[PDB]
Each structure stands twice: as structure tokens, then as C-alpha cells.
Amino acid sequence: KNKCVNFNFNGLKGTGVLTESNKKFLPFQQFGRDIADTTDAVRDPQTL
Amino acid sequence: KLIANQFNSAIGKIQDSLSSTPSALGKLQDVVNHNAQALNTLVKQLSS
């Protein structure tokens, strides 16, 4: 967390700084996004 | 004296004309809107 790291969440490989999110994810919702079609949030394929 | 009175009255009326709701400053807003819209469409073209 809090580092420009190469993440591979369930195959979603990418690089960025991972930080805690306050997004009101509904239980079904898995992936986050933004205005510009960019996944700004992600759900753990491990412990939620 | 009366010329100064007329000038002051016109200057005061300028203030209420500007501060009133129907802003005539659409020219400056047009440029900003055009730049913003070009930026957004350039961003959205990525998802194509």
C-alpha cells in the first residue's frame, strides 16, 4: 500500500499507488471507475 | 455639476447592470467552454 507498485488484481495488471478507498461499493459491485473509463478502485480477490 | 451627476448615475447603473442575473459575458465563457469540450472529447476518443 502507498507505493507505485505493479499490481495484478485477478489479472488486472497495472502500475500505480494503492491507497485506502472510501467508495460506497455495493456488495455485488467489484470494479471501480471514473469519468474517463479508468478503474480507480478495485476489490480484493482475497479478504475483502 | 449636472454633468458630474449624470456621469455618477451612469457609473452606478453600470454596477447594477453587471451584478444583475443576465450576464452578457458569454464571450469569455465561450472560449473556456470550447477548450474544455475539446479536452473532454480528446479524452473520450481514447476508449474508441
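We number chain A the way Swiss-Prot does; in order, the residues shown are 535-582.
The header says electron microscopy, 4.0 Å.
Just so you know, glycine gets a Cβ as well, placed from its N, Cα and C.
DSSP classifies A:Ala570 (variant position) as coil under the three-state reduction. A:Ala570 to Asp appears in Swiss-Prot as a known natural variant, with the remark: In strain: Alpha/B.1.1.7.
The number of other CB atoms found within 10 A of the CB of A:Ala570 (variant position), across every protein chain shown, is 11.
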